[PDB]
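Quick notes on the structure that follows.
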Amino acid sequence: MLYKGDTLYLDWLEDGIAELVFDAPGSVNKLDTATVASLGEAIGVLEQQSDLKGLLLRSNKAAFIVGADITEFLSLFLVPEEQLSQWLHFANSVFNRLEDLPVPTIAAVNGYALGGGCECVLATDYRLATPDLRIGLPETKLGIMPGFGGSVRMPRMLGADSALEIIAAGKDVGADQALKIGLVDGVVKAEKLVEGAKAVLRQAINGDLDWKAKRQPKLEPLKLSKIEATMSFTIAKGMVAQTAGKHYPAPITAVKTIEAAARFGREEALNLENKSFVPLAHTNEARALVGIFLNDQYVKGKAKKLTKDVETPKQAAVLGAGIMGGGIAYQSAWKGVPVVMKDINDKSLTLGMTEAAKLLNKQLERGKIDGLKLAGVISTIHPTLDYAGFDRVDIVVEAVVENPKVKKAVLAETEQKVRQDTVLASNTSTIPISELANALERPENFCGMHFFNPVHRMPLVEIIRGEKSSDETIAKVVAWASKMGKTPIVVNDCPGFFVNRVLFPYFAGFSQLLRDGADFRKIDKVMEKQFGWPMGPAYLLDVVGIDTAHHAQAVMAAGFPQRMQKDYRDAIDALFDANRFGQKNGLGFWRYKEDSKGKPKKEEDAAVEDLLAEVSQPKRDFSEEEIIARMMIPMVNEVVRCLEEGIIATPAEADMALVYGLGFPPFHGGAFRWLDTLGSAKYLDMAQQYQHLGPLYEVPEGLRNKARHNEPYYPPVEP
Ligand SMILES: Nc1ncnc2c1ncn2[C@@H]1O[C@H](COP(=O)(O)OP(=O)(O)OP(=O)(O)O)[C@@H](O)[C@H]1O
């Protein structure tokens, strides 16, 4: 053969047509730094063969090219801007040489073709795909942008409108959409893919297809009028501004460069893509978004290891079938594991089966599941009032009232209606698992399985290990949590566990701000519009319930009297005593009127200000820095203690718990990512100003040691 590399090879085939195959040593092919180089040597061989009449690009793997190697991304983000620009300029010169070959080219695209993989197939003149194709440029989801001609070829291939939507939103289209749009020239089955991708090629060599007329639009300015240009780009700039006033600069950057690079050739369009990819690759957001992907692949990787030799449970059950019970029953049955949902009255069983069917109805809305086959999974949910079928279940969760007496009572009973080797789980929001373990005969089959509202939207399943929770029981809990399409995390037992434990000091600092005379309406503004929380402290406290927060603040105070007990009377107490419980009864920090569709909207109350002035000092204007610091320091100080105390295993698990459990802003990456993005020693000097407010603002000794040398929590890793 002509050229053989570690990840790809090149050989003659058929009748004077070459064949470049991406055959990586692993399971998926990626355009890593070596593969881009190995491609450069392969194309150069094609440039010195006078007998060349055709070129075919294909893959021996299930997919085509998964993309660039993300394990190199954090290292690529660190090289200086000039060096990264020069490399990207010459990495683009590789694909330009693929595109400029004096020969009809085509890529037989199979399976996935994301990121650099799609940018590769755009260089060829023709593209032929398979019915299982998924193709797109999801580079803005990681904070960067198409760097290998994606923002140049796709706008000139698909028309500006369709390319702006794919690139900015970072989406991938299917086999049917790609042909309709223009990404794909034809769809054939994988068997006929290799042969069919040479039939289209030999139409081109015999002059039937004008291939350099099809190649030409990718080299020329966009065929858009001034009126069409301004129209097309405000739709993209408007659809990007739709996404909640982004702190994310990647989607708007990707759009604005394609706009600036319109009416330009391929050289300047690649130049404007290059000059904007490098600054994006250096943004703290791009590091945090890529760090989330690697941490996600590590969390789910650790999942397969714990669950490597434990069979998944076949029959499941939930105890507590309200809205949360319907979500737990839906999510388990919707992914192939039956459920047994039981309450104490039928009005909750209907309300649970109702909610469980609404979630399936949304799957019927689009991405349709067969309504005939939709009934095949709600029929898998059985609303029982007695203990029917509990003999034939393998695991069960308790999603009952937040009350230790009822939890211990209903756990010891359902234990008796259930076999010995069967596993029990608890969705307690705050009660420690080791305490509930004393009310069971077989504690070795009991642990904490903790969902988060909204259950279907928040994918974290906080899994807590009791003192006698064995290792086999947790693997069964992690196995079921994974099969439900949920991202699980294992923590050690303590009151509040990790997610709800670190969130309370965030609330305590909110009560301490209001006590010092702050405005809860502006505090919610700063935490939502600037830090990026989906909901600020006060608004969130109303959807948790002012009394649920009032009760949870008492549980966390008896568990951590060292530093989680307050001396004064706060907003949570004053609001609770006025029977204002939040969105629950429509009265809380705000007033919640029913809107037209039924989504309660927050409107201001007059009696809430006069009620807060009793528990507060005179109104004091705090800066956004004071608000952000006084709200975030007690939380991150807590997530660090959960690391040193062994509650959470690693910084990667803690950040994924915050991102997927509390909706921690992904562009911040997490508390530890934010703690590394900010100066590790700078954090102590920032926190020393507020160290006198309470023991929560006192940085733990472990971080106080690392702040001596500005030591981070994420070690710089190799790929
Ligand atoms: N003694 C009990 N034994 C078993 N289950 C119970 C008991 N009391 C309540 N439950 C169940 O616990 C679930 C939640 O109870 P409930 O509706 O009282 O929630 P809640 O915590 O009071 O919420 P809110 O305070 O917002 O109304 C319900 O499914 C209910 O059937």
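If you're wondering, the header gives X-ray crystallography, 3.0 Å.
Keep in mind that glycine also has a Cβ here, set from the backbone N, Cα and C atoms.
Listed in Swiss-Prot as a mutagenesis experiment, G116 to F is described as follows: Absence of both enoyl-CoA hydratase and 3-hydroxyacyl-CoA epimerase activities. Delta(3)-cis-Delta(2)-trans-enoyl-CoA isomerase is only slightly affected. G116 (mutagenesis position): 27 other CB atoms within 10 A of its CB, across all protein chains.
DSSP assigns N500 (substrate binding site) to a helix in the three-state reduction. On its own chain, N500 (substrate binding site) has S429, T430, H450, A552 as residues at least 6 apart in sequence with a Cβ closer than 8 Å to its own Cβ. If you look up Swiss-Prot, you'll see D296, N500, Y660 marked as substrate binding site.
Under the heading of mutagenesis, Swiss-Prot lists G322 to A and annotates it as follows: 10-fold increase in KM for NADH. Within 10 Å of the C-beta of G322 (mutagenesis position) we count 17 further C-beta atoms, all protein chains included. In the three-state DSSP classification, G322 (mutagenesis position) falls within coil.
Positions annotated as NAD(+) binding site by Swiss-Prot, on the basis of sequence analysis: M324, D343, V400, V401, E402, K407, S429, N453. According to its DSSP assignment, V400 (NAD(+) binding site) is coil.
As a published mutagenesis entry, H450 to A or Q appears in Swiss-Prot alongside the note: Almost complete loss of 3-hydroxyacyl-CoA dehydrogenase activity. For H450 (mutagenesis position), the Cβ neighbour count at a 10 Å cut-off comes to 26, with all displayed protein chains included.
What Swiss-Prot records for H450 is active site, for 3-hydroxyacyl-CoA dehydrogenase activity. Secondary structure at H450 (mutagenesis position), as computed by DSSP, is strand.
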Candidates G116, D296, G322, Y660 (recorded positions) - the one closest to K407 (NAD(+) binding site) by CA: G322
Close-lying recorded positions around ligand 1 among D343, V401, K407, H450, where CB distance stays under 6 Å: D343, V401
Proximal residue to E402 (NAD(+) binding site) among recorded positions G116, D296, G322, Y660 (C-alpha distance): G322
Within 10 angstroms of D343 (NAD(+) binding site), Cα basis - recorded positions out of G116, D296, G322: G322
Neighbour count (Cβ, 10 Å) for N453 (NAD(+) binding site): 13
10 Å Cα neighbourhood of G322 (mutagenesis position): matching binding-site residues from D296, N453, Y660: none
Largest tally of Cβ atoms lying within 10 Å of a Cβ, found at which of the binding-site residues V401, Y660: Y660
